[PDB]
Amino acid sequence: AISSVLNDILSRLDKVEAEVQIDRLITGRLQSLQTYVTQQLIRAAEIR
Amino acid sequence: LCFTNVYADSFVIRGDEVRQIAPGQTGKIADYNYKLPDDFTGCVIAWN
């Protein structure tokens, strides 16, 4: 995306181009969460 | 295809202003007299 800040994307672009940049941050963040929850699930099995 | 309701909106504008008939645009035709919604579905037809 053009920035890591949602307010930069939303101030500089219109609705239909900002919704293309915001979806990159949603896609990458949601994978950053899914990676954390997977390594936490795998690590919780070692602690158990 | 079949359609549940169909409306023809008919009007006349300046040939520069046809761009303002796409959804989410800006300029005084889009702003003050013929706004389309952001999730418009339909067709825009124009001729001289």
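Numbers in chain B come straight from Swiss-Prot, and the residues shown are 390-437, in order.
This deposition comes from electron microscopy, 3.1 Å.
Note: Cβ is positioned from N, Cα and C throughout, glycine not excepted.
Here Swiss-Prot notes a natural variant, B:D405 to N, with the remark: In strain: Omicron/BA.2, Omicron/BA.2.12.1, Omicron/BA.2.75, Omicron/BA.4, Omicron/BA.5, Omicron/BQ.1.1, Omicron/XBB.1.5, Omicron/EG.5.1; complete loss of interaction with host integrins. Record note (Swiss-Prot), natural variant B:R408 to S: In strain: Omicron/BA.2, Omicron/BA.2.12.1, Omicron/BA.2.75, Omicron/BA.4, Omicron/BA.5, Omicron/BQ.1.1, Omicron/XBB.1.5, Omicron/EG.5.1. The unchanged residue is displayed. Among the natural variants that Swiss-Prot reports, B:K417 to T is described with the note: In strain: Gamma/P.1. Swiss-Prot documents B:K417 to N as a naturally occurring variant and attaches the note In strain: Beta/B.1.351, Omicron/BA.1, Omicron/BA.2, Omicron/BA.2.12.1, Omicron/BA.2.75, Omicron/BA.4, Omicron/BA.5, Omicron/BQ.1.1, Omicron/XBB.1.5, Omicron/EG.5.1; May enhance affinity to human ACE2 receptor.
A map of Swiss-Prot features onto the structure.
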residue : record           : contacts (Cβ under 8 Å, 6+ apart)
B:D405  : variant position : none
B:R408  : variant position : B:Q414, B:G416
B:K417  : variant position : B:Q409
| remark: What DSSP gives for B:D405 (variant position), in three states, is helix
